[PDB]
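Structure record follows, encoded as structure tokens.
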Amino acid sequence: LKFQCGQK
Amino acid sequence: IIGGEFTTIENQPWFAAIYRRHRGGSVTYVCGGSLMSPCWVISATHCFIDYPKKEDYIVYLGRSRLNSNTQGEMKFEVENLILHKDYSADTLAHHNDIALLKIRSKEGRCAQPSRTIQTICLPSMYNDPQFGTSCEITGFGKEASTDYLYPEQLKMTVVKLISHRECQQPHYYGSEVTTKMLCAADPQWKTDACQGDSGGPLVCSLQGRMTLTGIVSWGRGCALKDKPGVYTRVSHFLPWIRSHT
Ligand SMILES: NC(=[NH2+])c1cc2c(I)cccc2s1
């Protein structure tokens, strides 16, 4: 959806 | 990467592949990088140093293979190329080996979030994991120092962080390693980063987040006993990153 740093 | 396993970008959705175009028709791989925010990718200066003509580089995100497309990939042009002032190379190390690439799509946009494209987190001011932590490196570099080609499939491997005391021992790298670098190796010197892996990330979990702790920079040989891989210590460059992003 939107960037969430470090999420695979 | 020497050893390691083959993977897909789903597993490293912030890895960026940087290529260079040639007046002739071919595009060749240069180095890896990581997506920090929608428009910025961070890599290493030594990758651009010899040919700092931003117009000839192409950046691809969401890429699991080297010269064949992946569905979901995005192609960008380098709008800005920031190399480090104070970058130095000696007979082994690279100092202040960090660079920033602002990317622009042919449509004027930066990266979009997908199942194959994600940003990696930055650490807080001089905050690193402790030696012993297992971190993972990813890239398309050589699988054997003797090879003269790169793999077509993305690879990853896990390495552990070692202290500066260990890395600066005379039979390791002595004072060629500074406080702005970090060293990581496999206990049994079986896996490591290598040529073609420059610029890509050393990711570790810090305070609960997958953090970019280092950038592949140099090493003597690949997977050589008492020759750990050295990386740029991101946590020490935060001010520099900030002043530009
Ligand atoms: N042993 C290593 N981790 C590395 C070795 C090299 C070499 I040889 C060239 C460029 C980058 C790297 S990283």
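All residue numbers given for chain B refer to Swiss-Prot; the residues shown span 179-423 in order.
Cβ atoms here come from the backbone N, Cα and C positions, even for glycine.
Quick look at what Swiss-Prot lists:
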{"type": "ACT_SITE", "residues": "B:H224", "note": "active site, charge relay system"}
{"type": "ACT_SITE", "residues": "B:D275", "note": "active site, charge relay system"}
{"type": "ACT_SITE", "residues": "B:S376", "note": "active site, charge relay system"}
{"type": "MUTAGEN", "residues": "B:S323 to E", "note": "Abolishes phosphorylation, proadhesive function and ability to induce chemotactic response; when associated with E-158"}
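Shown here: features listed in Swiss-Prot, placed on the structure.
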residue: B:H224; record: active site, charge relay system; Cβ neighbours (10 Å): 21
residue: B:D275; record: active site, charge relay system; Cβ neighbours (10 Å): 29
residue: B:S323; record: mutagenesis position; Cβ neighbours (10 Å): 15
residue: B:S376; record: active site, charge relay system; Cβ neighbours (10 Å): 25
Legend entry - Cβ under 6 Å from ligand 1: qualifying active-site residues of B:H224, B:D275, B:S376: B:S376
Inset, instruction - Reduce the DSSP letter at B:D275 (active site, charge relay system) to three states and note it down. - result: coil
Inset, instruction - With B:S323 (mutagenesis position) as the reference Cα, tell me which of the active-site residues B:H224, B:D275, B:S376 is the closest one. - result: B:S376
